[PDB]
Amino acid sequence: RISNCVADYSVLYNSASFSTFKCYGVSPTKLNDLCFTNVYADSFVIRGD
Amino acid sequence: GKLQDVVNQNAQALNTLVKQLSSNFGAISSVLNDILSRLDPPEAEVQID
Amino acid sequence: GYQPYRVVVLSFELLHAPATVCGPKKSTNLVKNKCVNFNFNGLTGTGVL
């Protein structure tokens, strides 16, 4: 659970290392102009397809 | 009553018209400025429509 | 297609609740009694304050 931070998604997005960046209900580049109550970060590893 | 009922009918028709703005009609949010504020135009277009 | 992929899913909540994580847009001074386009912690709009 991440909260009380200035989430700089613009730096995170423009990195070419990421192979899939798909956002639903929010455009991937306007995220830097919105404020959020709490952001949950889930992480795991799966296969490609 | 013949004079009060027309005033009440018009006031209630206007009140229903105003309340219709809080409906989503299938959009992710009824507030037009917020969906324009978080979705990019090419995909915000349908939520607007 | 079968190589592993690390996946992080960021979930954003947007309830009628206090916001805490905000994109790092610098704050500005407040002007009252003027028609301005405001953005209060993610709530956007145009009006006189």
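Residues 504-552, in that order, are what chain C shows, numbered as in Swiss-Prot.
This entry, so its header tells us, was determined using electron microscopy, 3.3 Å.
Here the Cβ of each residue, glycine as well, is placed from N, Cα and C on the backbone.
For reference, Swiss-Prot has these:
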type	residues	note
VARIANT	C:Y505 to H	In strain: Omicron/BA.1, Omicron/BA.2, Omicron/BA.2.12.1, Omicron/BA.2.75, Omicron/BA.4, Omicron/BA.5, Omicron/BQ.1.1, Omicron/XBB.1.5, Omicron/EG.5.1
MUTAGEN	C:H519 to P	Increased resistance to human covalescent sera neutralization
VARIANT	C:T547 to K	In strain: Omicron/BA.1
*Please work out which residue of C:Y505, C:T547 has the most C-beta neighbours within 10 angstroms of its C-beta, and give that one of the variant positions.*
C:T547
*Between C:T547 (variant position) and C:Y505 (variant position): CA-CA distance (Å)*: 44
*Could you tell me which of the recorded positions C:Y505, C:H519, C:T547 sit with their CB under 8 A from some CB of chain B, listed in sequence order (or 'none')?*
C:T547
*How long is the line from the C-alpha of C:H519 (mutagenesis position) to the C-alpha of C:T547 (variant position), rounded to the nearest angstrom?*
15
_For a quick check of packing: other C-beta atoms within 10 Å of the C-beta of C:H519 (mutagenesis position), how many?_
5
